[PDB]
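As structure tokens, the structure follows; a few thoughts come after it.
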Protein chains: 4
Amino acid sequence: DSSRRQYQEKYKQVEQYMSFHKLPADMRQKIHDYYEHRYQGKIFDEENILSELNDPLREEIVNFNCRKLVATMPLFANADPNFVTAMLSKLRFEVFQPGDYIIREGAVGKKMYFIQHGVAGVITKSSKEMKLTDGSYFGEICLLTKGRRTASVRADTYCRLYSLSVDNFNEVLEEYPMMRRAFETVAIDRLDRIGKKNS
Amino acid sequence: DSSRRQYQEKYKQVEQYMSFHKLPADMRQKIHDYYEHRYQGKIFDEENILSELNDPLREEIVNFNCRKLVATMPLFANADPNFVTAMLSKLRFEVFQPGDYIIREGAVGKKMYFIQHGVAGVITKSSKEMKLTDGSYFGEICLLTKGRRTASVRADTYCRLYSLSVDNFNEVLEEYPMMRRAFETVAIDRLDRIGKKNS
Amino acid sequence: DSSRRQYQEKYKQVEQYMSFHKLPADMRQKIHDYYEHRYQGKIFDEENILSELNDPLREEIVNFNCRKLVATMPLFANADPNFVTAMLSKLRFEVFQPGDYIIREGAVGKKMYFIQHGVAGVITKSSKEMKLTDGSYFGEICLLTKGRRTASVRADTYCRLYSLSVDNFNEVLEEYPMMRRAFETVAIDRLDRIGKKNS
Amino acid sequence: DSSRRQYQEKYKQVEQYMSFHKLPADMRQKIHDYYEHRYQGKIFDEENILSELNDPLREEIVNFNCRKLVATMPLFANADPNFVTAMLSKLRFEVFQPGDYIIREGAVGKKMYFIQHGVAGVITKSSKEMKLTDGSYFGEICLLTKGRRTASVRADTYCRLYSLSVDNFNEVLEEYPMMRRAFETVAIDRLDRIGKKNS
Ligand SMILES: Nc1ncnc2c1ncn2[C@@H]1O[C@@H]2COP(=O)(O)O[C@H]2[C@H]1O
Ligand SMILES: Nc1ncnc2c1ncn2[C@@H]1O[C@@H]2COP(=O)(O)O[C@H]2[C@H]1O
Ligand SMILES: Nc1ncnc2c1ncn2[C@@H]1O[C@@H]2COP(=O)(O)O[C@H]2[C@H]1O
Ligand SMILES: Nc1ncnc2c1ncn2[C@@H]1O[C@@H]2COP(=O)(O)O[C@H]2[C@H]1O
């Protein structure tokens, strides 16, 4: 409950910033919405608290909390639990609101994403609507190829996501090369399903 | 209003430091002036507050706040909004007082500047007074050439500025090479207007 | 005694996190146990406090506190006190609970360990039980060879340990090459005692 | 005066640490002495406070505070004021007590020192007593040659010092190569005065 306190003072700081910068009504709305969904009335130093513990405990926990994510994700579900653990360790949580552009075709990409809860759409130059849902991932292709985002990804609903930064994606994939081919294979299918080809 | 509180305690800390170091009257004046102009009676953790939000929101906002800057700047105004966004993300705000030397001819340079509000003068070995004003930029040439500051830049008024550090200038220019030629071209004109030439 | 205060509020933060994440009874138990053993009712900013001091003092102290460790460790005990000092400077303290897997055969390794108090067991594919105790070290082999953990290490009791990260192991071993051969030699004996061979 | 408060609570934290670690009487004495001399009853966040200001102001100030240091130091006194400014920017303050070993012959070196107030002695294998005093510097030779400390430096009195870390020494010397030869020359004389020779 110290945290249901922090929450309301932080959102008081937020409101101030908005005032000083004179942001428009529907933009203050947008930001207020996101806050509720992002923090849901509570704020605490997740990271700090895990830092006080050792690895074994840190790994039991992350494994427990991400239990449904691992289980509904063919790639994780069917993998070396240790790879899973490595991966889960480096995920950072994120929230997107409906109509947000998580990824823009063209852009340079430094992150990939795991869908916890939500629906998201894959768009190219008239590739129709391709939907990804819980236990799906996107944003891998860019990272592998070191070239540019091969399509745009828009949030169709509120999207609860876990993201993995490029350095982290590569550190882990250094340790588990077998798991690179796993990514690569689904990526060639994805590029094959839309009609693209890459070096 | 928590921030109109912080302000006055921070400037109380400042006054103490000055006392312990026995700084002269007109130097304490100079520092007091700058404080008022730099913070204008208020202090808050801009960065912190943007960190709690996601990218879409962070980008809407920075775009809104820098609206006049983008619009009065041929280079930004006539560019890929995404390049603009990339750029705006990495700008840090700065204040200079009249007669300050923002850049010294000769020096190694690690920053460039965008004039928000103010007037500034370009000086070389008898190149007269060349003035840059709102929606102008300077300090690019050094960064491009990786050699030394090609002229001095003095603040003729109070100058409100946004600066961009070298690593950031290059990260963005990696992503938008077309925009490098834009810089390069105005730079050759600038060196041509004063009579200099560089590898 | 400010620290016997901090302790109880921090463990209050811990309890909250557990609640919000709905961790199971024996896992909250496990975490509560570790806390007592790890901090033993008290928390203070060891690092912070050493940072205020200079090197000479920082070195006297670390030498004093690690007095029994150095003295019961053939490798340290019989070495250049300065090497010892360098080493001791970079050790970070850690606690493991009985049945924890400190190191997993196969894994990539970024740390090595010094046993202060406790017993630990070395396991391979039917290599029986090999026990290491106070003033022993393990996890060196991986670091030297830059290849993978050559066996698993499990905590048989509560284990009080000091660990040394790879960068630190190498920085020091750059300065004291003679001391590399010391490590290398015991490592070849260790690999010889279990029947393994490495490039 | 907020700072004459902080001081006494910090030294209360220090006392606690000592108790928990059961340090000997003359070692608690040694640490208490140093505290008085190092902070002299007051503590404040020098760095923090300079961070709020811009460069021009930051440079005026550091120049003012180090006025006697620059003026009694042939190397600084007779140099490009800008080089001086660059240098002064990166100095960190340090205190040593009588009989401390600031530098040990043999060791790898990552710092050099400027004597503000104090006396210090240069020792080799029977090179007698060579004393350096206010406006002198030492620890340069190592940094230049990238090899090892060429002699030991002991504090003969309480020594008030400013130190410059290797990266910083090189960054500045990149910008002012002329000033490298200045260092190099005095270094060859120093090695010539004791009878040593180096690649
Ligand atoms: N056929 C597909 N089905 C689902 N998702 C896709 C498909 N093709 C591309 N994507 C995703 O859209 C992402 C756009 O960014 P990336 O190129 O980094 O990675 C791309 C894929 O992860
Ligand atoms: N002809 C010009 N008109 C306006 N500004 C200039 C001109 N020439 C040089 N400058 C600016 O002065 C700056 C001095 O530092 P730089 O060499 O980094 O970059 C230089 C330019 O940005
Ligand atoms: N014969 C042995 N006796 C004791 N410890 C060992 C022996 N062989 C290996 N180990 C330790 O087990 C560790 C497993 O990880 P490393 O390969 O990094 O380093 C290994 C050694 O430090
Ligand atoms: N002849 C000398 N007179 C004064 N100081 C010296 C002399 N020779 C060496 N020193 C200092 O002692 C220092 C020992 O460490 P360094 O080799 O890094 O740098 C050395 C010099 O800065």
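Numbers in chain D track Swiss-Prot; the residues on display, in order, are 390-588.
The backbone N, Cα and C atoms fix where each Cβ goes, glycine too.
According to Swiss-Prot, the protein has these features:
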| type | residues | note |
| --- | --- | --- |
| BINDING | D:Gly528, D:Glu529, D:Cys531, D:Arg538, D:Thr539, D:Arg579, D:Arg582 | 3',5'-cyclic AMP binding site |
| MUTAGEN | D:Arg538 to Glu | Reduces affinity for cAMP and impairs tetramerization |
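Annotated features, which come from Swiss-Prot, shown on the structure.
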| residue | record | DSSP class |
| --- | --- | --- |
| D:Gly528 | 3',5'-cyclic AMP binding site | coil |
| D:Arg538 | mutagenesis position | coil |
| D:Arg579 | 3',5'-cyclic AMP binding site | helix |
Between the recorded positions D:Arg538, D:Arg579, D:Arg582, where is the Cβ count within 10 Å the lowest?
-> D:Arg582
How far is it from D:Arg538 (mutagenesis position) to D:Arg579 (3',5'-cyclic AMP binding site), counting Cα to Cα, in Å?
-> 13
Inside 10 Å of the Cβ of D:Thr539 (3',5'-cyclic AMP binding site), count up the other Cβ atoms and send me the figure.
-> 21
Relative to the Cβ position of D:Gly528 (3',5'-cyclic AMP binding site), how many further Cβ atoms are located within 10 Å?
-> 22
Minimum Cβ neighbour count within 10 Å among the binding-site residues D:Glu529, D:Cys531: which residue?
-> D:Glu529
For 3',5'-cyclic AMP, with binding residues D:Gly528, D:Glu529, D:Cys531, D:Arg538, D:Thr539, D:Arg579, D:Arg582 per the record, max Cα distance (Å, no decimals) returned as 16
